[PDB]
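Written out below as structure tokens is the structure these notes cover.
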Amino acid sequence: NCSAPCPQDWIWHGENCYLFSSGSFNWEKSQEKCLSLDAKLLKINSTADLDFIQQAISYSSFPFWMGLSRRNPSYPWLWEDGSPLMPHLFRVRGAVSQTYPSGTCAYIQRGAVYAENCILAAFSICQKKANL
Amino acid sequence: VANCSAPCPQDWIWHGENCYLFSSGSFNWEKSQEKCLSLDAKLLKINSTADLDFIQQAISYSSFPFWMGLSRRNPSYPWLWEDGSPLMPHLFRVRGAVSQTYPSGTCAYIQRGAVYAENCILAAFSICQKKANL
């Protein structure tokens, strides 16, 4: 039967559905919440994804976890699906030389992307494919 | 024609019978009202606690205030939506600038998980709403 591209409360953009979290949680809790909704943490494949996300953030100063992480600085930045961060999308600033017990994760804040201890709390964005 | 359509346009949020647009245009209450009208929509109108719960949840990541369609000329008048209907009781209290009189009236905005009163000529984001294609 015919269905809506995205569920209620989500934002439909292009081929995907986006959900902004209602609160700040650590990266692992944020990951768990996207999985319970048959979604994953935000994955940026192009500058157009980053531009839509920043437009949707609507000038918020808060940090938002995305699905990019690494165990320590010897490992490359990977998305939850194991694929690497494609070059020329964004620079990862901040805590890029330290090793934290629960890993280092990326968040977006005021347009720029920062690396931080995964146990710290931030808002997050979930995404899943739209029904098209 | 006779084909299936999406309940809401892209960049809007579908909730219940309506579509919501959280516009990041920073304009006064009258210009924000005008922009909603140009999109076949009106400024946000909250009819139930479920509407307020959805709105507060949809804007808790935002640090900025959002105009809604509630207003009054001055403190002697009750709060009224764009359609002339009153603020139904047991929904929310309006905090902030509730004793002053501004030349272009007083308008309400939502922020901090709460509704505040402010001078209508001031600039803020706004929430538009229209009926979903159901």
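We number chain B the same way Swiss-Prot does; the residues here are 137-270, in that order.
The way this entry was determined, per its header, is X-ray crystallography, 2.2 Å.
Just so you know, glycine gets a Cβ as well, placed from its N, Cα and C.
The domain 'C-type lectin' feature in Swiss-Prot is assigned to B:151-265; the stated evidence is sequence analysis.
For B:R209 (mutagenesis position), applying a Cβ distance below 8 Å and a minimum sequence separation of six or more within one chain yields B:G241, B:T242. Annotation note: B:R209 (mutagenesis position) sits in a coil segment as assigned by DSSP. While the structure shown retains the original residue, Swiss-Prot records the mutagenesis experiment B:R209 to N with this note: Does not affect binding to acetylated LDL (AcLDL).
Counting only residues at least six positions away in the same chain, the Cβ atoms of B:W165, B:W203, B:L206, B:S207, B:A253, B:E254, B:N255, B:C256 sit under 8 Å from the Cβ of B:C243 (mutagenesis position). Annotation of the mutagenesis experiment B:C243 to S in Swiss-Prot: Abolishes sorting into the cell surface and binding to acetylated LDL (AcLDL) while increasing N-glycosylation; when associated with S-144; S-155; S-172; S-256 and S-264.
Secondary structure at B:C256 (mutagenesis position), as computed by DSSP, is coil. According to Swiss-Prot, the mutagenesis experiment B:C256 to S carries the annotation: Abolishes sorting into the cell surface and binding to acetylated LDL (AcLDL) while increasing N-glycosylation; when associated with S-144; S-155; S-172; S-243 and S-264.
While the structure shown retains the original residue, Swiss-Prot records the mutagenesis experiment B:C264 to S with this note: Abolishes sorting into the cell surface and binding to acetylated LDL (AcLDL) while increasing N-glycosylation; when associated with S-144; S-155; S-172; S-243 and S-256. DSSP assigns B:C264 (mutagenesis position) to a strand segment in the three-state reduction.
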If you count the other CB atoms within 10 A of the CB of B:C256 (mutagenesis position), including all protein chains displayed, you should get 20
Sequence-ordered list of residues in the chain of B:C264 (mutagenesis position) that lie 6 or more positions away and have a Cβ within less than 8 Å of its Cβ, or none, is B:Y156, B:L157, B:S159, B:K171, B:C172, B:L175, B:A177, B:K178, B:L179, B:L180
